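Chemist: Below you'll find the structure I mean.
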Amino acid sequence: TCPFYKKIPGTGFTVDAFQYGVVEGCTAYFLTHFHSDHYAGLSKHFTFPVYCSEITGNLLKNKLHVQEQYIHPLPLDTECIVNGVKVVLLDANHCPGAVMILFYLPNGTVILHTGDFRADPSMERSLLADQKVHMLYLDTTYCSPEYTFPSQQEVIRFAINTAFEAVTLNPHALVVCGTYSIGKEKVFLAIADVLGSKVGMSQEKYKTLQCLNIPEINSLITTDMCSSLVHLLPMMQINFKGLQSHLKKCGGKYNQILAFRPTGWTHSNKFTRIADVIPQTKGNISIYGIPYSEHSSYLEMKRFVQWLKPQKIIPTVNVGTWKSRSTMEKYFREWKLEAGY
Ligand code: NI
């Protein structure tokens, strides 16, 4: 049964609610982004209207085979009417095609559902600036002050400088980057660009990337592994055994691997700066865990909420334990008392 925090009161709508069967009273199913915990349940046999971004709709059609007649893509930053209710999709600064949804209820209530997001001050100048928001359905993934991480720009600077140094010292080094979902494409695209290479990958991953409207993509990626010195592999193969095995497959073209695992947060964040990050090494294989996040840090989340000043907050992440829920509610009250709303 669908939980309350996935339902939008006063409408026929649900958000990211495809694993509960036919939801009673639901006339339209919204999907914020193409990540499996959110799409879980969709397939070619789904016959209700799905509302989403253009990019999410490309992925539904091509990867899950949802039929076209049930996919309703909406443009961003544009007022649209869905089953008698005004809605707007906004960029969530998460993975490609990820959106936040603004619902303008018939009684005058305005609700923002963030989906998954990485808050940014640029959001303070979107269509959010123009009216009051009463209820916030908030991505609380990292809602505790211990969660600090660097900007995406500092992390990509580190990665580019690390890869360029290694390959210039040893032109026979291969760079490998792990992946298991869409998102974080900048990591592997920025490294391939500094090296003058395409990124090589499986046919299945190439297909997925071709759905993303990324500019000039045919110029940056390939299925010809032999021509590429940056390879993408499944995240589960980014370990010493998996990488040794890959290096064997390359036929003596390479004699060293430098590999990257983009994690979100790891407790090495509470002590060490990005500048100071070191790899795990075994023989001719080094693995770097880099803190590339597509979710808000604690401070970014706090700034957004203190700017928006909602009347009520509904967390959508970390809701399964009483300790988590109590921690989050304490921070929400602090924020409100400090800012004065
Ligand atoms: Ni996500």
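Since chain A takes its numbers from Swiss-Prot, the residues it shows come out as 700-1040.
Determined by X-ray crystallography, 1.5 Å, according to the entry header.
The backbone N, Cα and C atoms fix where each Cβ goes, and this holds for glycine too.
One mutagenesis experiment named in Swiss-Prot is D838 to N, and its note says Impaired nuclear focus formation, reduced interaction with PIAS and increased sensitivity to cisplatin. According to Swiss-Prot, the mutagenesis experiment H994 to A carries the annotation: Impaired nuclear focus formation, reduced interaction with PIAS and increased sensitivity to cisplatin.
Buried or exposed, and what's around them? Tell me for each listed feature.
Modeler: Counting every protein chain shown, the Cβ of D838 (mutagenesis position) has 24 other Cβ atoms within 10 Å.
Using a 10 Å Cβ-Cβ cutoff, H994 (mutagenesis position) registers 22 neighbours. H994 (mutagenesis position) falls within neither a helix nor a strand when secondary structure is assigned with DSSP, and so counts as coil.
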Chemist: Could you give the Cα-Cα distance between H994 (mutagenesis position) and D838 (mutagenesis position), in whole Å?
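Modeler: Between the alpha carbons of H994 (mutagenesis position) and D838 (mutagenesis position) there are 8 Å.
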